[PDB]
2 protein chains.
Amino acid sequence: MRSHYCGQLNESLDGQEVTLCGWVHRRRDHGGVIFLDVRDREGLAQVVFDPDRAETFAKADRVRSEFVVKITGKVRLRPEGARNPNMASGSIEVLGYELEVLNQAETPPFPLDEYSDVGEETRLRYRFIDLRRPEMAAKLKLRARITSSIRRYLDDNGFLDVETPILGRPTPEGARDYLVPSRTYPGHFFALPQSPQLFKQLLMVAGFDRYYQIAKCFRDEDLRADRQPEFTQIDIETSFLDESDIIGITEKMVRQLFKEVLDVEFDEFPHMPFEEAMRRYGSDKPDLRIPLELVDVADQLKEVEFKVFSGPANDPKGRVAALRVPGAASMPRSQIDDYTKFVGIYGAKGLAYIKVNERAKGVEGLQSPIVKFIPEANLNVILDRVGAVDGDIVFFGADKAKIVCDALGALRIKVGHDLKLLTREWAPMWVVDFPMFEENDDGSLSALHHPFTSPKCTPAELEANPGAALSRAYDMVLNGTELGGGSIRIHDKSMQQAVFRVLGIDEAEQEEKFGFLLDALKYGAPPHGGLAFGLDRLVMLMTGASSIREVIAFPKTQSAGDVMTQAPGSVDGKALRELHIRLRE
Amino acid sequence: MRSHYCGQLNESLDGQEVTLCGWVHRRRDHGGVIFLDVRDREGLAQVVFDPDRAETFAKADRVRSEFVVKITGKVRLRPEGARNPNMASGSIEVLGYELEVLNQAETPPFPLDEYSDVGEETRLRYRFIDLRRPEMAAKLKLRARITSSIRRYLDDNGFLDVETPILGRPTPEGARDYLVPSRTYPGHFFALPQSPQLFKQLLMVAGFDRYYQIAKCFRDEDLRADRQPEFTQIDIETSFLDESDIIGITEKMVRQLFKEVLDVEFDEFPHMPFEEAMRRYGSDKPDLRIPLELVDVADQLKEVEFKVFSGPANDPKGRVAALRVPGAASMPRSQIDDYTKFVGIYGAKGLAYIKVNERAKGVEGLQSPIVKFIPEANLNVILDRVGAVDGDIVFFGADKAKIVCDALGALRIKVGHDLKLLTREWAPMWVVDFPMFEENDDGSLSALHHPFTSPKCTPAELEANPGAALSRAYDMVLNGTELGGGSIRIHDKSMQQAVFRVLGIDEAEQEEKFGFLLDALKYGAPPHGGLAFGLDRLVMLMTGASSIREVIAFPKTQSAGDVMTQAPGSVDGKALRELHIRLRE
RNA sequence: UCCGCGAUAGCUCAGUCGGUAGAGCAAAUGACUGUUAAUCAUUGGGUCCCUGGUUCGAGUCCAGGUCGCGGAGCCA
RNA sequence: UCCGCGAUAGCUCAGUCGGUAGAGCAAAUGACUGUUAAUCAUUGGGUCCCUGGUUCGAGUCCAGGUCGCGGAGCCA
Ligand SMILES: N[C@@H](CC(=O)O)C(=O)O
Ligand SMILES: N[C@@H](CC(=O)O)C(=O)O
């Protein structure tokens, strides 16, 4: 039916006649000559109409925006003073022999025009015309191209595209599970998976050497800019491989992927320990595009008159880190206050600062209310260590380790972006050597990866001082965002029971919830380790998108609702009763 | 860590030493020589041990079934009288230099041996060792290879791998939807999709010319041998194409797929109308491997003494079809009774028959209680038309059209398999020219495809006598099973509202449930049509599997439960209350 | 919801007439240099799906219930 | 659950001091042979998120509620 795509009309097609189908982007009427910009998946082309055939002209005057039309005409090499740079087929035209309106179109709620600041609620309510926009279309086509490349790579390296079930068993240890009432088992529920974890491990026990799957995952947690309740994840699991082999394969994949699509190269991936990343960046996912760095300085603030410093400086559970931000002594007190509230949202009691103006003048030349409570010597070697000179300002996080790490960690990236201090485009890295556990506002512990992660120690050295236990885990970080990660799994069962005990799971749940896991571990489980990628975030980075919603066909709002389909919706009492449940108002 | 896979040890590797990791399939102990059959993803190999290195021997005597071991040895060209035909590396051996037990294994509940009639409940409860069996593994690897080929094809033809959301809006027209309580919208529910239908259509409106997706689909309906509650489906949708183009592309895909994997060719796909398929096979999915055929014969039974024949023979709403099954006059009355009950389960009041023994002897020579109520002439031309001779038997379905179609339709395939009358291996075909609607035990109508299917007539000729309306639908059938199908969609909105009205959906639901559809249709929807494949059934056919559960990693039971993970399970009252619901006992 | 079949050792299953528990395989131990579904011997192993009822007595009979398989309904 | 920002024509938004509704764009109509974000003119277009309360009077003020965005909690 169609001869060629509009956005694929080259100069070589001159003289030839073409039949193209598509939408009417915009129409320009001069009376004696009518212009149409016809759009399809490949781009836009221009069709011109003269009244020598007044019927086609009549079918050109009635045509409005976003009409679905089929045009047959001749490819005319357009004049030199009429060539369009933006249009890929802008050095060419089509004289319209015959036009047909395949379908009419009502006026599009928002324009598909250059720089129209719609308007995300409206773009989501009419997502089916929002994706008409070449930008969105390019993003989605890019996502498809990406998954194409990844699938190709993983297939070429002996991985098996295996599907794992969505309807699974509900357990109360991981993230909040979406529940599905069972019609056949009243009082029981299915649960949507956060990850095909247990299943992929079983597939390793099953003898499949290498498994991969681009799988749907579901978390009933609240949303954020890079977090959706329903997210697609690139699952990978292998047998008889250590962490070096795994990070090797996955890194190789990411490199090949970035070279196939964006055609970029990454030099090398720095392996950074968790401790270091927390020490000098205050984040488990450092943004290495920002040269700003946290520097410990509490060693010089032990016997100082200022008490909010010497407090945690002598407290082993906390620290006092400094943060030099350059040329910013000229900061208005307004901005300082904004930053103090900002570090406030992460738990910081306040935000001490030192404005450096003249270091040659000693204590004076250092504008700050704090400069009085700190001796000149300590002060000077602090400014020396932090690398500050005239014009800079040094912020201070002095509190519990977690608090200063989080507050200065976030302040770092914030003032990093606010001053545009990004030093490179792509900053890939590996965060390695994690702790095995962490405590959550309470004596309760939780694995910072997942309870199936292999510890470095033995099952005896684990239930004794679990805090000194390291995990065989590893995360991949790109431009401050977590591309993904994984770990080497437990296969000793005894060990698995050890970490299950230390996490508060007694043998009741061990048998009832994770019984099949222990079983599979006892019936000959091989050394296996894996990794997962957040496909959504990956595409968000590769496109350069602001939000995850920009790289998802039909995303959801912060309340996990879809404005286009009005989901979630109401269900009649019949189907509700059939699932053996009642509501409550 | 591993040098080579066990099942990839060729003769060329002779002399070379290899390190292979895997499971211990079975062990044979002769005392002075120990034999191990080591298995991995590629197959089995044999490792031999002599006591000249008694430590490795000690690590060979302790080893039992399904132990996870790593063996380093030398590839020895085994003697001629010891070569194994079944084993791919059976003309070779490995003398074990050093062995290491990577992990021990408890005795496998069922054996992984040749012809052990386990035992599907046990195979499902321990699915992680069931998939160790080379057969299951081969099935899954085949499935992966299939999806690989399909993805490759569709990608090569300008289709876009786009993901559609799982959490959608609940509607009460299609199949029973699985519901998901909303934590943020109390009293409202999400619903798992039966198909990405509306979404794929929106993606057609969105300007993406060609879309495909291997998507998860969910139906809360009871199960069968080829029906699961959670099934994977190959979704396809295109714009600006008619049914001929679509059936062309999809058929081309299936051909290429069958040639890439099984390396078979299909001659041509016969296009059979719905009416014909129902007339001479009594099924919308004919098994063309069975030469047995239904033949209308009611025209000869108008004024006959037998009343169960002449009843429906004069009734326009019903018919009298005959079914000749050859050489089966020798059938025991037991088998006849079994068949009568069998056609009984499909609504047939009974099952009249004629045993043909001697046609030269006239009415006698025809053993039957019915032969008395039917004149000799009519009888004889019936036997002539049905093609019966001495030794054959002719069954009769005389009832309402639906009843005889279903009962004889099923009897046909049953006696087709029971007598092994399969004439070819692959019988591909297209069933085309469906009716638009059908009534369900009630004045209520339902589209036999789906309410978005394009009718052949106009929106006026549709609300008037809807029974004379044909759909632009098409199904692909292989060996009697439905591989899939699709149709050309509605884009007139007026038409969509017409079929929505005739299906009992008032403008209330039209606005509330399918509002976004009508909207998208009004804002410039192109002529689009699509198709979907049941990937599960496809793999079931290509493998030659008995059940769908054989080609699914972790399938479910007839009550939609998983015996391995004990799903569905119970959830604590906290998470239950958080989703704003209560149970009832 | 309906029809039909089924549940006994780790696995496949027999178990009569209602009379108080068996085989093969597997496992553990033993012997053996060439088997490849190794052979051979010794030994261990029971919530007869659950719950009740009739019996002096229940794997066996009755009733209800649970689970697994095929089908009908259902599967736009 | 908490912090912050936000809702006015189809779209982007102004709306003062509480005084009874506006712009640009879009649409419909008109003119024009060369524009490419065409130009120009005429005309149409309001559930000021919802619900109440104070006022002679509410887009404006108060209270509760709904929705959308960023973040905290949360996200094994
Ligand atoms: N599924 C894990 C990663 C893995 O175990 O591979 C996660 O999402 O953190
Ligand atoms: N999704 C439809 C087929 C299609 O519309 O393509 C079905 O399952 O019957």
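The residue numbers of chain B are those assigned by Swiss-Prot, with the residues present covering 2-586 sequentially.
Determined via X-ray crystallography, 3.3 Å.
From the backbone N, Cα and C atoms, a Cβ is placed for every residue, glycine too.
Quick look at what Swiss-Prot annotates:
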MUTAGEN   B:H31 to L  Enhances enzyme specificity for tRNA(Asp) over tRNA(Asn) by 3.5-fold, by reducing enzyme's ability to misacylate tRNA(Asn) when tested against E.coli tRNA, but shows little effect when tested against P.aeruginosa tRNA
MUTAGEN   B:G82 to K  Enhances enzyme specificity for tRNA(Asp) over tRNA(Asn) by 4.2-fold, by reducing enzyme's ability to misacylate tRNA(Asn) when tested against E.coli tRNA, but shows little effect when tested against P.aeruginosa tRNA
BINDING   B:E174, B:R220, B:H450, B:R490  L-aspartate binding site
BINDING   B:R220, B:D221, B:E222, B:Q229, B:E483, B:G535, B:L536, B:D537, B:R538  ATP binding site
Between B:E483 (ATP binding site) and B:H31 (mutagenesis position), how far is it from one CA atom to the other, in Å? 54
Roughly how many Å separate the Cα of B:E222 (ATP binding site) from that of B:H31 (mutagenesis position), to the nearest whole number? 56
In chain order, residues whose C-beta lies under 8 angstroms from the C-beta of B:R220 (L-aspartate binding site), counting only those at least six residues away in the same chain, are B:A176, B:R177, B:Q195, B:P230, B:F232
Around B:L536 (ATP binding site), how many other CB atoms lie within 10 A of its CB? 25
Sorry to bug you, but what's the C-alpha spacing from B:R490 (L-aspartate binding site) to B:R538 (ATP binding site), rounded to the closest Å? 25
Binding-site residues B:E174, B:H450, B:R490, B:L536 vs B:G82 (mutagenesis position), shortest C-alpha separation belongs to B:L536
Among B:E174, B:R220, B:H450, B:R490, listed as contacts of L-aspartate, what is the widest Cα spread in Å, to the nearest whole number? 22
Out of B:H31, B:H450, B:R490, which of these recorded positions shows the lowest number of other CB atoms within 10 Å of its CB? B:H31
Roughly how many angstrom lie between the C-alpha atoms of B:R490 (L-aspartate binding site) and B:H31 (mutagenesis position)? 70
Roughly how many angstrom lie between the C-alpha atoms of B:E174 (L-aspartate binding site) and B:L536 (ATP binding site)? 24
How big is the gap, in Å, between the Cα of B:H31 (mutagenesis position) and that of B:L536 (ATP binding site), rounded to a whole number? 48
